[PDB]
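Before any comments, here is the structure.
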Amino acid sequence: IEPX
Amino acid sequence: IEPX
Amino acid sequence: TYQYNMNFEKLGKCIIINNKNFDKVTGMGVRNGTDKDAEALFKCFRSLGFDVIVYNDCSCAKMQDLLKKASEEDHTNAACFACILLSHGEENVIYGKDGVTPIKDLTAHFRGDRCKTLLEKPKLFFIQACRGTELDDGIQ
Amino acid sequence: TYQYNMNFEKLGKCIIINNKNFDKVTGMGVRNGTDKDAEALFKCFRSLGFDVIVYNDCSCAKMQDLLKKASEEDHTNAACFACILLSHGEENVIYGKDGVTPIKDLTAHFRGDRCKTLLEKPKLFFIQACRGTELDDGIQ
Amino acid sequence: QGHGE
Amino acid sequence: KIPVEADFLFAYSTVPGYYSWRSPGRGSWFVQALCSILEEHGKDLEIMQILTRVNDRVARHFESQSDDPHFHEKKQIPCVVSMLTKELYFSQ
Amino acid sequence: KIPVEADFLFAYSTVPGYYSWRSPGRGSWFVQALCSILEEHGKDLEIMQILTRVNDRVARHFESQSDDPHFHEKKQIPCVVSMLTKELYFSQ
């Protein structure tokens, strides 16, 4: 999962 | 009136 | 379902912080009318079924400690928690008679990891205080 | 008496800003998956009755202009307005492909005194973006 | 609409 | 697991960066409204329905007056921040 | 008069100061949840009811998975800021  |  | 479970021995604790007088050094003045708010709020939340406690002219330290200890009490038998803050304020901050303290630090005591007995229970904060000095002149 | 009047010819306009690729100078990476969000959102708001348009990889200036112009359109026959922002961001700001811009400046164009045709009408903003670097480890 | 407990 | 920041609700008397008005004789606008609505519906409406009516009351039935023109004919709109995951009713 | 700041609603994917998670193959948590709730109740629920279910859906159905333990098993809760003066329904 990637952050924003 | 007065501010808070 | 979709509603918070309210089947508890009691609705919960309601903490009211009524700050009227401040130290000269803060540059803040007397908040005339605040006692009227506290009285109405207490009568009101008592009618709702809360165990209300009213504190007056608290220092920043007193405010932090007061809430820290409330967050350390056992709320297992309560459906929720309420806190009302009446004072001077600027953006993200509230005045103690002493000076200024972050609203975030006041409410952090009740995070899910620091107050396990209020986990999954609604935690309410009503805040009557300024958040800067912008004016809304209105329209129409 | 307690509901917004929805008896208009249009539900309203809906602006979707889909930012996926950013200028290397910003140091931000590609937001893979944002296209699925955009398309999912498109169908949804469309189903609600919104006239939605999607703008990809917008610059800060483009976003500002987009919102400004929209605020200068005639919403007399619209029930409300909606805007969705998908991008990188930080506390109070959101990324354009070329940098950051204050979210406040994007929304101020719709103030009651700057967009008479939306006065007393709901103005909705949905924001998918970071607001800091804090982590929520959760509990129990 | 209709809001109900 | 549950988010540590979940289930909080902040009912602010005013929006970020603005003043908040208080009457030395009747009390602050936000509180006057809050108690008024709670007295009538605190036992049969959802917390958000209550605060929304509070928002409407403060915004409509209140306009300032002061010798200082910089504080004359001013308005106010409260700010509700919700992280609640369920609907909240104070009864049954 | 009407406050110039009245009738605004901000639905943030996360609370102030925190991260907001996105799945490269499924999309961000906040949007996945928002769309699924609107697809099923956008026509029969009030805006705050919808967004509250979104808060719950995000806070419960999701939990991160990453190689970097610092991003492992992370949670999220959206943030709704309402200055709305009435109830909102997308119908009739």
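Here Swiss-Prot sets the residue numbers for chain C, with the shown residues being 57-196 in order.
Recorded method is X-ray crystallography, 2.4 Å.
Here the Cβ of each residue, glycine as well, is placed from N, Cα and C on the backbone.
For reference, Swiss-Prot has these:
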- C:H144: active site (ACT_SITE)
- C:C186: active site (ACT_SITE)
- C:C186 to A: Abolished thiol protease activity (MUTAGEN)
- C:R187 to K: Does not significantly affect thiol protease catalytic efficiency (MUTAGEN)
- C:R187 to W or N: Strongly reduced thiol protease catalytic efficiency (MUTAGEN)
- C:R187 to M, A or G: Reduced thiol protease catalytic efficiency (MUTAGEN)
- C:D192 to A: Strongly reduced thiol protease activity (MUTAGEN)
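In this entry, C:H144 stand out among the recorded positions C:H144, C:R187, C:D192 as having a C-beta under 8 A from a C-beta of chain B. Within 10 Å of C:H144 (active site), counting CA to CA, the mutagenesis positions C:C186, C:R187, C:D192 contribute C:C186, C:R187. DSSP classifies C:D192 (mutagenesis position) as strand under the three-state reduction. Closeness to chain G is evaluated for the recorded positions C:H144, C:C186, C:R187 by Cβ distance, with values under 8 Å counted; no residue is counted. Note: the CA-CA distance between C:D192 (mutagenesis position) and C:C186 (mutagenesis position) rounds to 13 Å. Contacting chain F by the Cβ rule (under 8 Å between Cβ atoms), the recorded positions C:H144, C:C186, C:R187 reduce to C:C186, C:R187.
Other C-beta atoms found within 10 angstroms of the C-beta of C:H144 (active site) number 22, with every protein chain shown included.
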